Structures are given as structure tokens and as C-alpha cells.
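Asks: Got a structure for you, written out below as C-alpha cells; questions coming shortly.
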Protein chains: 2
Amino acid sequence: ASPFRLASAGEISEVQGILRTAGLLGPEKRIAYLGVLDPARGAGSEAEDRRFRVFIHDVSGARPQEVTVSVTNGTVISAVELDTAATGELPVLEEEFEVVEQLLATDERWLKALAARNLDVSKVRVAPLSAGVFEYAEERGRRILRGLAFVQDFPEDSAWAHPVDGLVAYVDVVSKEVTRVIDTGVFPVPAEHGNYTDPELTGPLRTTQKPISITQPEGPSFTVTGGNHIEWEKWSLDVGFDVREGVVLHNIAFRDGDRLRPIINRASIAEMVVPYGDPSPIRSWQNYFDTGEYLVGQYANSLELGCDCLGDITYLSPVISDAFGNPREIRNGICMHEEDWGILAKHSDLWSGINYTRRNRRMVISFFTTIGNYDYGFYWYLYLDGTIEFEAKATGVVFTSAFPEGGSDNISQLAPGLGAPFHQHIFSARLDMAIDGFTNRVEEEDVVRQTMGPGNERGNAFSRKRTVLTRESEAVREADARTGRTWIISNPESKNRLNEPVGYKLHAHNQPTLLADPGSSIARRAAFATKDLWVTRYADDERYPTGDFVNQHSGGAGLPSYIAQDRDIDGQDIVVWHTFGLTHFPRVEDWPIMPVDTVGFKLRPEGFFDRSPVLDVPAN
Amino acid sequence: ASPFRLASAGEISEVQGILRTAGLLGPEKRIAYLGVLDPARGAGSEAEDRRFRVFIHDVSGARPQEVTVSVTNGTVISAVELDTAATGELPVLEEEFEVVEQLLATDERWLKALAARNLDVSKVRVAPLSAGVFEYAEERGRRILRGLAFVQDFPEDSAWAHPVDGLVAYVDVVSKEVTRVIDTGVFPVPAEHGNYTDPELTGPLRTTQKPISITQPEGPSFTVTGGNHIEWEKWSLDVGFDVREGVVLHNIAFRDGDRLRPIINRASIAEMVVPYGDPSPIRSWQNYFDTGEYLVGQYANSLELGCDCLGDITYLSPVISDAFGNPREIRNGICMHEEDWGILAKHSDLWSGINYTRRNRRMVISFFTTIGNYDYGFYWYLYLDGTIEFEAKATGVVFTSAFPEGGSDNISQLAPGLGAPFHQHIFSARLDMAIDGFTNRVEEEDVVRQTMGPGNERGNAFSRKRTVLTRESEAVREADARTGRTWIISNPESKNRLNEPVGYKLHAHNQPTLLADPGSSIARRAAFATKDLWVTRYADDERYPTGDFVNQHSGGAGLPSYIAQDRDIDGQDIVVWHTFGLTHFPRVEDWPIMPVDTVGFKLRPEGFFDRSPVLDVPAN
Ligand SMILES: [Cu+2]
Ligand SMILES: [Cu+2]
Ligand code: NA
Ligand code: NA
Ligand code: NA
Ligand code: NA
């Protein structure tokens, strides 16, 4: 009954049938994206209309289409032909990945390059990577993937240990032509294997780890209704899933006495870019937009009980569409559970004699995705005290290269002859704010140091200052860790009992933003990543910080074009976009499989409640 | 048998007997500090000598003494009379705290101030606070405490809800004289109570939280031998306890194959300062040195199973001395346990078909202390992958004042008429480094941005740079979050298999440092807090960043005087001192009892191992 319910297999089958009957899903067509559309602002008329957005690719070279379908009414609402040289190419299809290796295996230039290196083509795996936009005029309007080669000595070998440096190819995956093969010179293929399940590498496994048993004898404290509606310790929300963004949180609200108070209307990771910092022409084009180009939701893992998620786990199994419009279930793709989180509050008072301790807990909503060599975990946390936190977990196998004789300023050495180029992993969180409703504003808060003098005779005073961001043109902000800079999202029309506007404070990790030269292709295509915080006025069609069609888009789409509208954001329906990321100089300890590293952000209440919201927590 | 074993009750009784027979512990004497001394550098001759350092106060006004005793030989090694006007006063005695309220209760000025406010003196609690050094010439060489007043309406009332603003007194606790009573004007005493166990404030307690059961059916994976020696998942260390510093970690080492490899010789929180930023003369002197002035170890809590520490807990019960030299056990004062810590490493490989997941865990060593209104948790974490992390947890009741009519730039409003002055909580971690032995060096690592141009034609390259700190005069460093600044501690004489020096990288949280004017008293006394990182050459007597005698010391002691020696630290026996802290602008949600907030730091291996050190972890 809820408009925010997950897409059903039956809905996806109906979409397929509607598209086919409209003549839009012939044998040459492929679905590159399918997702449910959120309700438009002000759907309080109960007139639900379940609408889906579809990107349709054509493998014969005809123009792709963007289509909107109403499952409710069984009709095609609109269908638009796309000029991809102008607005960007569609996301990469899973079936295009295998095309690259197969096409190169019969190309005379590729075979000559492998022959010079004494490599058997049957052992050469090709990583098919997105192309970006660079100097090659012949690529405009064509679907291009670039391929880098790795040797697999046997079927269970980790090919990442054996990069074939000095060699790259470009492939037109629609016309099935190899456009360029570039060979800059022969590097030795690193010979040491990286097989982290090989007993010769692991040694005897430890026998010292005794079991930790986490159980909930009476079941979990949260309830799931309507398939995806969560209620837990005064929190209320809906867990959505989209093939591009992955897990999306809707309608985050907190039950404060008799009132259900909204906090965030929609929360998601709306883009994530992995730019590489190696200037070698073999890799200097290398930038993954995992969300926008590959779609992280479609590569979600099935999570195993006891290994991936430990404790009393409740799973969601979202349904997506395959390239032909058939429903596909991602079994156990989302884990949900609560976790003990240490001490919540504690005080032993000498004067009253009262000793007081309470324990904290958090609700966890997570999924894991695998894109080639990398694996990313996305974790959303809700805490008893009103804190909301996001954490990304990065693991998997680092992307490798040869390590040059004589060293490198842009590549780490991991093993003899084996290098790992420097790179970043940068995320964009899109937070459609709704602090006590939709009239919100953002203030930038800095610590203020004060000079010793009159009114501050002992030189101990310090203060803070808040600056309201009033228009989009002034709402592109940078971090300043030294001044303790944070941002407060408040509702100027909703006051706490002290007559102050209710608010939430965003705490960033203050990690470096995009390092590339501002004149680079990646700086133009990932402009969101060059600043820590953006605020825009809500609009239905402003969904992603990089635009709708990221693959091979020439740049400027998304946030820089949105904020040019210079709209009023002072007490309006606003969206906060926060950039955060990891800068990775690989270490020896990251090889041959990398231990998890993390980055994230959190939001804490700031005068949202009239007092601590956890006074009614019982004494365990 | 280990020289690093905890002090025994029998050792403390022997110290008392040695002091008494030497004529050093008559009825007028009080022990203000007693602690075991660490072995001097190069104790590999097995010639153990258990020595204790003692500070002896005299309640009759005679000069205090610093005494060193050998329990092994039953002798007084040295006894020195202290000139406290020169070198500082001894730490505050617990018995001096009650003296303040009792003395004020019979002072005519204090009684007149309370009478004007219609307060019954029997209901007025006085917080006895350290004095610092300001403009009052009569305080030089005297033991002074300053008192701030709070109303307790009934014996179980939280007095913190009822500050009596506009009033402060200074007390000489040796001569038992009230030196000054300052009354700047009558403020209304805030009337709302802050009793967080009162059903009228909490409402009905939640019935929604279902139990989380954490158990270890086969016991924990760590072993404890010799009372305080820990072995856990290749880690080895000794857990010490000192009445000033609290938990101290000794001899942190990692078993890498056949080699026990040292990492940190001694790790502790060597000072912690809480400076207040309210320029009112009632509070502008207010600065707590919890470690140096009060001694955080002697106020350690007894931790309750299931409430404070959850899971399979192993306790240590350290022994300290009371003011008369009798041993006192802090029952269950240290909790030790292991915790599941999520995913350690994960990869699903398309080419090899291998799916791999391993789980992480951490060892936790913690204690909790209560100083007046504040409660602090100190947590040390060891992770499977070689990471060492410290985390401080701040909770308790915020220090309060009146909230002025017309507002304040330096005080938050928490309730009608009730304010909470701005302040910081700043810690100093002393890390006596021993990366693969004692020849260590520190490098500062910054990210380096590169310009688009020749050799970087696509403008994607970025790099990093490392600067060796060679002398103490250049080893006072500031954070720079924007350039991703970290510090690497390496051993230039110990190489990994790639012929690179082994190292560990310190990751700071990059929070603001001391905000006070650099010309203030607190900036001179807490100079360590004005910079993020200090490196010194190890010396036996350079123990604390603030010097040995912090109470009422005029300033400059500790780190600024140490580094003036400008000693060589390039491949030497070195000590890293890291400043980190929280800047607290109190929020409504912090009242009437504050949910935990955290700050800390971590160290991760950086080419210390030859590959990932967790390949031999089993598959659960
Ligand atoms: Cu990485
Ligand atoms: Cu505080
Ligand atoms: Na274009
Ligand atoms: Na909004
Ligand atoms: Na002095
Ligand atoms: Na050292």
C-alpha cells in the first residue's frame, strides 16, 4: 500500500510487457537501467501512480531511448530518443564486458603485442574499463571501453598479481571494432602469485580464535512491515533499493512523544568516483564512476549469515531487471540488524550518591558490491541518541601495474616488480533534507578565536559564528578542520522549547577532495568532488551530482549546472550534497588482498530535541 | 618475575613501612602520589630493582618532599625537599576537597552572599576546583583551591541543575583561611531540576529493547599471565596502572612468524586539560588538568558486568596507595575483552571464481574515571591487522552557569535560565616508540598536487612528499587536513623485503587545538595543547608534557623546556607526543546527562610487514 515499497517481480514483468507491446523492446534492445520513480512532491491525495524510468540501449546502432512507464495505468508516459554525443552515453551493460576480451583475441595488433611478451592469449584476461572523454575525436557518439591486460596462470589464479604493463586497447563495443592498440614498451610481467587461499602463502591457519556468539533470544527490537518499512527505537524509515544507487533511505523520522518528526526525506550515495593518479598513458585516462557508469546496485553481493552479517539478521532480497526486462532477485542482498554500541551515558555523582549507566545500540542497514577488483560495503547507522551515520568500507584487490626500475612518484611497490598506482575513492551523499518539515536552511559554523584584551582580560574566551547560506551561488563550501567547521541544517519555522530553531549538525571527516588539476577532464566530469559541500534547491529532475548520463559525457553536467540557477535556499525545500573520500597510497599490507579501510560522515541533533532523547532508556 | 608487573598490596605496605621507619611518614604527612618507576634503559642484566616514587605533603605547612624508595633493597634512595613556589605544588588531595565547603560554611562573607540569595547554607554544595596561576600575589607558594556553588534541594538532587552564579571563593587549604570571596551580582538560581532517574522527567521507560546476548562459549582468545601480561592474536603487551596516568601499555609487540617485533615501548595519556572559554571573572580562571592536578587513576570506577563491560570480561583490580600509605584495591577497575569488528577483508573474483570473506576483531582494554561532574572512558584497541587505536569517551554532566538575560557569546542555553560555558577537552598521548627496536625517526607526509603540463599531460597525477624531522627544534608540527597530513615513525636500520624502512603511520582526527590567546596563563601552562605533534629524544625524567608538578605551576614546564635541548632525533630513541581533543559547544541534547562523544587517534602499519599480516585468519 505504501508508495515507497520495493519494486516487485510482478511490476517488473508488467513493465517488460508494456514495453514489448509498445514496440520498444525488440530483439536488438537492451535495458541498461530500470528503476521506480519517487512520488512527486505533494502526493497526499492517495492517487498513487507507480512509474518506472527505463534506459533502452540498441545493439544495432540505433539511438537509445529514455522511457517512463506507468505500471498503475499500463501505459507508456513518454519515450524520448537520446543524442548521446550531446547528453552522454548509457551506463555500461554487463554483457559488453566480455565483448572486450573476445574482440582483442582476434586482433592482429593485440596478438603481436602478446607474442612479443611470450604470453598465451588464452591466459590473458582483459579488464574492461570505462573510457571517459579525452583527445580522440573518433569516440564522440560511440560506445567505447578501454582494456588493460592481466595474466591468469591457471583458472583459479589471481590475475591481478600479473599486470601486463605498457599495453592498452580501445574497443567500440557496438560496431565491434578495435579502434586503437597502444604499446609503449615491454615490461616484465610480475611473477609472484597473489593467491590468498594458497597454503604456501597463508601458512598454517590460526587455531587461536575462539568463537564470539552474538544472539537475540527474544528476537530483534525492530519491526519490518509492508516489506521494507522499519520501526526501531523511535526511528521510522523505508528502505529502498535502486540498481544505480543501491540502498536508498526514505522518510527518516523520529517519534518524539506524540509527534512523528521528519528529519531526512531521502538519503543516498548518488555518485562515487575512483580517479587514478598515474600519468603513464597506459592509465592516465582511468577513472571509474562506479555509481553513474557501472550501477553499483546491480553488482550487489548475496550476503552470507555468520560471515558477512553476524548476529540476528533480517534480510531484504531486492528485485531488479536484467537486460531483457526479466525480474532478477538479489537474494539476501541487504542485511539489517541491531548492534550493541558501548556506553551511551554514565555518571557517578558524589553529592547525590546516584550511579547511572546506560548502554547504546545502533541499527545497521548494509549491502556490499563488487566491481572488478574492488569490493565496497555501504553501511547506514541509526543510533539511540538521534545520530545518523554513513560508513563506506573499501576492500578487495588493489589495481596493479609494473613497478618501474628506478622508482615512481605515482606508484607504490607491493612486491618485486609489482606496483599499485595512487588513486582516490570519492563519494557523494545526496541528503534531501526535511528537518521538522521542508522549510530548511544551512548555516556554516566556525570556531572563533578571541584576542586577550578588554572583556577578555585573561585571554581564555572563544566563541563561534554561524553564516546562513542564502542562495545557491554562495552554497559551494570547503572544509576547514583547523576552525572546526561544521554545517547546521535547521528549520527556522520550528522552534525548540528555548525558542531556538531546531537543527542537525553535519560532521565531516575533512579528508582531501579531488586532487587532479582543475583543468583536467576528470575535474570537469566530477566537479562535485572538488568541494566538500553543495546546497541546492530541490527539483524533481536534479537527481545525480554528475547528471543522468555519466558515461563518456564531456563534462559540466550535474551540480555546476544546477547551482547556476542561483535559487533561494533560505528556508526552502533543499538538498545537501556532501563529498567525502579516501586518498589511497597503497601499502605493502594491502597486498595480496586489502584489509578494510573506512570513511564516512555523521549528523547529530543540534537543539532538535528539548532535552536528551534517551532518558527513557532502561537500565539493562 | 616480570619487572613490569603491577604493584602489589605487599609492595605498597613495604613502602609505607620503609617511609615510616625513615621518619618520613609522621601524623602530619600525606601521600599525594605513589607509583612504581619503570626500568631504566638497558635492564637486560636481570638485576631487578623495584623502585617507587612518592610525593609527600605536609598538612602543617612544612615543605613537601619527593622520595624514591627501593622495595627490593628496603631503602630510601633519595629524599628531596621541594620549593613549591619554584617548581609547583603537589597534586590535590582527596581530603582537601571537603575542606572547601566546610570552611566557607563559617565565613561571614560567604554567609552574607548566600543570605542575599535566600539560600540555606546546608543546601549549598561547593565544587572545589584547581586554582591555576593568575594575578594574586598572595597565592605564590600556597595551596589554593577555588570554589563554585550549586544548590542541592534534597539529598538525591542533581546540584548541577542549580548553579549559583556571580559568586566564587578562594581558599588556602593548609592554613584553612578563606582568602577572597568575590560577589559580582545576584543571578536567579535556575529552578528546573535535572534528575535523570525521576519518572516525571524520563516518562515511562521503554519496553521495546530486546536483549543482545554476547558470549564466548569456549572462553576468550587472549591469555593473561603474570597478572598483567597479555597475548592475543600475535600481539604481546603488559597492562600497567599508575594513579596519575591510569592504564599504561608497556612492551607492545607483534609476533611476525618466529620474531617478536617491538612497536611501542610505552603508551599512555600523559596529560589532559579542560579549559573553559567563558570570560566572566566567576569562571575565567577555570582549567582542569585532570591527569596532572587530580590524578585520574585514583578516581577510577569499579566496572559492572553487563552494564559497563558486556561480553566475556576479564578484570584487573589494580592496587594504589591511600593518603596514609595503606594499599587500596580498585575492584574491577580495568575491563579486558575481545569484540567482533565486522568484515576484515572481502573479495568475490569473477575470473578465478573464488569468493573470500574474513571477519575482523579487536582487543579492548578500558577504564573509566569520574572527576566531579565529568566521567571519561579511556579505551585502547588492538586489531588483527596491526592497527593500534585510542579512543576517549566523554560523558557525565556538563558544567553549568546561569544563562544571562540578553544572551552570551560564550555560553549555551540548556534550560530556562540555565547555561553551559564553552570549553575544550584536550588529551596528550605519550608514545615512547620502538618500531623494530629503538632507532626510530619521524617523517611528515603531505599529499602533493601536480600541475597539468609536460609529463602530466592529462592533469591527473598526484604524489606525496615526506620530510624527515632531524632535531627537536623542528619537531613541533601542526595538522593540515587539507593536504592529508600524517606522520610516519620508521626504523631506518630495519628494512622490509622490498628494502624499504619499516614504519607505522599516525592518523590524527585533525580537531582544533587550544583556542586560548597565546598570551594567556593556560597557553603557558598547557603549551603542549597548542600544537598537534611533538617529538623528543627519550630521557628518563621527561615524563609529562606539563612537568612533574602541574598544580599552581607558573608555566613553561614540560615540552617547551625539553625541546630547547635541540637533540638529534634522526634514528634515535624517540618519544612522540600527540595532542588531540574535543571542542564542546553544549547542546540541549547534552542535558541533563550527556550522551557519549568521542575523540582519538590511530596508528596503522606502513610497510612494517612484508604482506598483509592477516592471511592466516581462518574462514569462521
Ligand atoms: Cu584504493
Ligand atoms: Cu564537554
Ligand atoms: Na557533449
Ligand atoms: Na528538502
Ligand atoms: Na615558578
Ligand atoms: Na623510543
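In chain A, numbers come from Swiss-Prot; the residues present are 9-628, in order.
Cβ atoms are placed via backbone N, Cα and C, with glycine included.
Swiss-Prot lists A:296-307, A:379-384 with the feature substrate binding site. For A:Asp298, the entry in Swiss-Prot reads active site, proton acceptor, with the evidence type similarity to another entry. For the published mutagenesis A:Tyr382 to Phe, Swiss-Prot gives the following note: Loss of activity. Marked as active site, schiff-base intermediate with substrate by Swiss-Prot: A:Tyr382. Positions annotated as Cu cation binding site by Swiss-Prot, on the basis of experimental evidence: A:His431, A:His433, A:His592.
Burial and contacts for the listed features, if you can.
Replies: Neighbour density for A:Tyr302 (substrate binding site): within 10 A of its CB lie 24 other CB atoms from the protein chains shown.
Cβ neighbour count for A:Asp298 (active site, proton acceptor): 23 (other Cβ atoms within 10 Å of its Cβ, all protein chains included).
DSSP assigns A:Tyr382 (mutagenesis position) to a strand. In this view, A:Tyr382 (mutagenesis position) is surrounded by 19 other Cβ atoms within 10 Å of its Cβ, with every protein chain counted.
In sequence order, A:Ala402, A:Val406, A:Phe430, A:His431, A:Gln432, A:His433, A:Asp605 are the residues near A:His592 (Cu cation binding site), counting only same-chain partners six or more apart with C-beta under 8 A.
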Asks: Note the Cβ centroid of A:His431, A:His433, A:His592, the recorded Cu cation site, then list each other residue of that chain whose Cβ lies within 8 Å of it, in sequence.
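Replies: Output for this site, in sequence order: A:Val282, A:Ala402, A:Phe430, A:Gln432, A:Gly589, A:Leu590, A:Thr591.
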Asks: Cβ atoms within 10 Å, counted per site: which of A:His431, A:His433 has the most, among these binding-site residues?
Replies: A:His431
Asks: Whole-number Å distance between the CA of A:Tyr296 (substrate binding site) and the CA of A:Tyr382 (mutagenesis position)?
Replies: 11
Asks: Roughly how many Å lie between the Cα atoms of A:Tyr302 (substrate binding site) and A:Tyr382 (mutagenesis position), rounded to a whole value?
Replies: 13
Asks: Select the closest residue to A:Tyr382 (mutagenesis position) from the following recorded positions, measuring between CA atoms: A:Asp298, A:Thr299, A:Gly305.
Replies: A:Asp298
Asks: Same-chain residues six or more away whose CB lies under 8 A from the CB of A:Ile379 (substrate binding site)?
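Replies: When sequence neighbours closer than 6 are ignored, A:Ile379 (substrate binding site) has A:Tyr296, A:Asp298, A:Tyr302, A:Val304, A:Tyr307 within Cβ distance under 8 Å.
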Asks: Tell me, by DSSP, whether A:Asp298 (active site, proton acceptor) is helix, strand or coil?
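Replies: Looking at the DSSP assignment, A:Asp298 (active site, proton acceptor) belongs to a helix.
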